[PDB]
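Enquirer: Quick one: structure below, then a few questions.
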Amino acid sequence: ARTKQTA
Amino acid sequence: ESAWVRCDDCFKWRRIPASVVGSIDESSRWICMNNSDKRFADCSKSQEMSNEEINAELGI
Ligand SMILES: [Zn+2]
């Protein structure tokens, strides 16, 4: 699954 | 903090705890019903906020 998070 | 995961069935983005996101890699199937947050836990539920608002919250 695709995820996005703080860098 | 929060992270976001894309449902593999409807492709809406769902808010999840950042303490769990590392376990969801790109081979994993994840869908809305797997969400512990039952405001947003089936594919009929609208996405919490716009994509641009999500990216702003994440600072990306
Ligand atoms: Zn879904």
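Numbers in chain B come straight from Swiss-Prot, and the residues shown are 862-921, in order.
Method reported for this entry: X-ray crystallography, 1.6 Å.
In case you wondered, yes, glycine gets a Cβ from its N, Cα and C as well.
Just lifted these from Swiss-Prot, have a look:
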BINDING   B:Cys868, B:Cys871, B:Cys893, B:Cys904  Zn(2+) binding site
MUTAGEN   B:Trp865 to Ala  Loss of histone tail binding
MUTAGEN   B:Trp874 to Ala  Loss of histone tail binding
MUTAGEN   B:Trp891 to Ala  Loss of histone tail binding
Enquirer: Long-range same-chain neighbours of B:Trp891 (mutagenesis position), Cβ under 8 Å, sequence gap at least 6?
Expert: B:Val866, B:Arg867, B:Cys868, B:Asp869, B:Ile885
Enquirer: Quick one: of the recorded positions B:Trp865, B:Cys871, B:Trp874, B:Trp891, flag those whose CB is under 6 Å from ligand 1, and say none if nothing qualifies.
Expert: B:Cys871
Enquirer: Chain A sits near which of the recorded positions B:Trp865, B:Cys871, B:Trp891, B:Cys893, counting only a Cβ gap under 8 Å?
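Expert: Going by the Cβ criterion (under 8 Å to chain A), the qualifying recorded positions are B:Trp865, B:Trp891.
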Enquirer: Can you grab the distance from B:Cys893 (Zn(2+) binding site) over to B:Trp865 (mutagenesis position)? Cα atoms, rounded to a whole Å.
Expert: 12
Enquirer: Using an 8 Å cut-off from the Cβ centroid of B:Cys868, B:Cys871, B:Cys893, B:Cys904, can you name the remaining same-chain residues around the Zn(2+) site, in sequence order?
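Expert: These residues sit around the Zn(2+) site: B:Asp869, B:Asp870, B:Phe872, B:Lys873, B:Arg875, B:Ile892, B:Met894, B:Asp903, B:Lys906.
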Enquirer: Validating a neighbour-count step here. Other CB atoms within 10 A of the CB of B:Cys893 (Zn(2+) binding site): how many?
Expert: 19
Enquirer: To the nearest whole angstrom, state the Cα distance for the pair B:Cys871 (Zn(2+) binding site) and B:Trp865 (mutagenesis position).
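Expert: Approximately 14 Å lies between the Cα of B:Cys871 (Zn(2+) binding site) and that of B:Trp865 (mutagenesis position).
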Enquirer: Cα distance, B:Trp874 (mutagenesis position) to B:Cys904 (Zn(2+) binding site), nearest Å?
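Expert: Here the two Cα atoms are 10 Å apart.
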Enquirer: Measuring Cα to Cα, how far is B:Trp865 (mutagenesis position) from B:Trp874 (mutagenesis position) in Å?
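Expert: Rounded to the nearest whole number, the Cα-Cα distance is 6 Å.
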Enquirer: Would you pick out, from the binding-site residues B:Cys868, B:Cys871, B:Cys904, the residue whose Cβ has the largest number of other Cβ atoms within 10 Å?
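Expert: Result for the most crowded candidate: B:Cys868.
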Enquirer: Around B:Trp865 (mutagenesis position), how many other C-beta atoms are within 10 angstroms of its C-beta?
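Expert: Other Cβ atoms found within 10 Å: 22.
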Enquirer: In sequence order, what residues of the same chain, 6+ apart, have a Cβ less than 8 Å from the Cβ of B:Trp874 (mutagenesis position)?
Expert: B:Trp865, B:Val866, B:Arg867, B:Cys868, B:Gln908, B:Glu909, B:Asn912, B:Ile915
